[PDB]
Amino acid sequence: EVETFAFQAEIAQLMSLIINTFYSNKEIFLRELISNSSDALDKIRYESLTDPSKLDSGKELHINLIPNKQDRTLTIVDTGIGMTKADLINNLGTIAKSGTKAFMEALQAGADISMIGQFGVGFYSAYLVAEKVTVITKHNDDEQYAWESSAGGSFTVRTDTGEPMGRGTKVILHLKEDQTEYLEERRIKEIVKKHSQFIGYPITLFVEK
C-alpha cells in the first residue's frame, strides 16, 4: 500500500529552485542534515529527562554517516525522536510553507542557498546532491514509515517492512552521478570538520570494504 501525495506548491517551488539554481557550494547539504539530526536527538533527550521510558526504544543518541559506493548512496542515520506518519506528510515535521516564503524573500535581500537552514527547510538541501531521497523513520507512538521523493511534485509514503529501527530517522541520499565525491571518506571528513565540529552527539563515519 503506497500512498502518493502532491507537494504543496510552495515546497515544489523550493525544490525546483534547489535543483535548478547554479550554486557550487553543494556540500552544505551535509551540515543541514546533521543539524536536523542533532535537533531530533535534542528532542528525545529532553523528553527522556522527565520520562526515562522514552528511551526504551534505544538509549544511545548518535549520528552515523554511511557511504555505499556500490549503491551510490549516502545515508545519515540518527537515533532522535523520529517522525510520525503525520509529520512525514506535513513536510517532514517542518513549517515549510512559511519557511520557504521567508527563504525566497531572503534570496532577494542578498542571501544565498547556504542560508537555507536559517529558514527551517534545510532538509530540502538534500536535492543539491541527490536525485532521489528516501527517509525511513520511527517515532515512539507510531509505526515505521518510508517517505520517498525524486522531486517532480510528488512524494510517497508507505509502511516500511525493512529492517526495524528502534527509534529515529534514516535519510538515504541516492546521489546524482556527478556528486559521488560525497561518498569519499576524505571528503566527508573534511565537511564534518568544517561545518559540524560543535555538534553534541558522536558522528561516526563508516568505512567501506
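Per Swiss-Prot, chain A residues shown: 16-224, in order.
Heads up, the Cβ atoms here are built off N, Cα and C, so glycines get one too.
Per Swiss-Prot, mutagenesis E47 to A is noted as: Strong ATP-binding. Strong interaction with HSF1, HIF1A, ERBB2, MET, KEAP1 and RHOBTB2. No effect on interaction with TSC1. Other Cβ atoms within 10 Å of the Cβ of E47 (mutagenesis position) number 20 in total over all chains.
Every protein chain considered, the tally of other Cβ atoms within 10 Å of the Cβ of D93 (mutagenesis position) stands at 28. Swiss-Prot documents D93 to A as a published mutagenesis change and attaches the note Impaired ATP-binding. Strong interaction with HIF1A, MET, KEAP1 and RHOBTB2. Loss of interaction with HSF1 and ERBB2. Los of interaction with TSC1.
When other Cβ atoms within 10 Å of the Cβ of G97 (mutagenesis position) are tallied across all protein chains shown, the result is 28. Recorded in Swiss-Prot as a mutagenesis result, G97 to D carries the remark: Abolishes ATPase activity.
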Per DSSP, three-state class assigned to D93 (mutagenesis position): strand
